[PDB]
Amino acid sequence: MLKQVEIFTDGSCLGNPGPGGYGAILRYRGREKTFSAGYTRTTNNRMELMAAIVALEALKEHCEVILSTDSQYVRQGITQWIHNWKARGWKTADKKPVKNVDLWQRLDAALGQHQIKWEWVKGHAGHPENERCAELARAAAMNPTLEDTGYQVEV
Ligand SMILES: [Mn+2]
């Protein structure tokens with residue numbers, strides 16, 4: 001509905017897989033809600049999905065949200081894969097579970113509850129908020145306190 005909100009999100013990881021973190025800022029009429037956490041072993045992709053997911057789920061009513069992120073991964077999937085998955089039953093052409101299906105589905109459910117406008121940022125053109133989120137993410141990744149139970153260990 002109405003009620004405007006601005007969300008900034010970033011994800012960080014030290015390896016692949018390695019300790020990682022996310023950072024997100026929920027802003028409404030000047031007020032800011034900050035989010036972040038570190039995980040002992042995760043991926044950059046998953047943190048980037050986790051940042052968007054946490055912020056959105058923090059919303060308790062239909063909102064017009066402008067989602068700002070530097071993630072190429074999140075971008076490709078919102079504009080290139082999400083549609084095919086939905087029509088293919090969250091399965092890859094050759095019928096087979098997509099990577100991070102747990103987070104993509106949960107993020108898609110998150111997006112459904114609001115009218116979203118994506119603001120993709122490239123290189124040095126992101127706002128000051130996109131960098132606070134990066135500091136939060138990198139800080140969390142250096143002091144992880146949680147396990148990413150949904151990550152299928154690939155190594
Ligand atoms: Mn980043």
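Just so you know, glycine gets a Cβ as well, placed from its N, Cα and C.
Per Swiss-Prot, mutagenesis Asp10 to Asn is noted as: Loss of activity. Under the three-state DSSP scheme, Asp10 (mutagenesis position) falls in the strand class. Listed in sequence order, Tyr22, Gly23, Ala24, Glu48, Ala51, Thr69, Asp70, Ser71, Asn130, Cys133, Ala134, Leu136, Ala137 are the same-chain residues six or more apart from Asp10 (mutagenesis position) with CB atoms under 8 A from its CB.
Of all Cβ atoms in the protein chains displayed, 21 besides its own lie within 10 Å of the Cβ of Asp70 (mutagenesis position). DSSP assigns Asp70 (mutagenesis position) to coil in the three-state reduction, outside any helix or strand. Sequence annotations record features per position, and here Swiss-Prot assigns Mg(2+) 1 binding site to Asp10, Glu48, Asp70.
Taking all protein chains in view, 29 other C-beta atoms sit within 10 angstroms of the C-beta of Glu48 (mutagenesis position). Under its mutagenesis annotations, Swiss-Prot gives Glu48 to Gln the following note: Loss of activity.
Listed in Swiss-Prot is the mutagenesis experiment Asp70 to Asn, annotated as follows: Loss of activity.
Non-local contacts of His124 (mutagenesis position) by the CB criterion (under 8 A, 6+ apart in sequence, same chain) are absent. In the three-state DSSP classification, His124 (mutagenesis position) falls within coil. Quoted from Swiss-Prot, the note on mutagenesis experiment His124 to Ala is: Reduces activity.
Here Swiss-Prot describes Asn130 to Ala as a published mutagenesis experiment; the accompanying note says: Reduces activity. In this view, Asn130 (mutagenesis position) is surrounded by 19 other Cβ atoms within 10 Å of its Cβ, with every protein chain counted.
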Discussion item. Give me the sequence-ordered set of same-chain residues, not including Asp10, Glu48, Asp70, with a C-beta within 8 angstroms of the centroid of the Mg(2+) 1 site's C-beta atoms.
Written reply: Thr9, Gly11, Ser12, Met47, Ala51, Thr69, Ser71, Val74, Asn130, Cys133, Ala134, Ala137
Worksheet item: Those mutagenesis positions, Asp10, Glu48, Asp70, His124, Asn130: which ones have a Cβ sitting under 6 Å from ligand 1?
Response: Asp10, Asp70
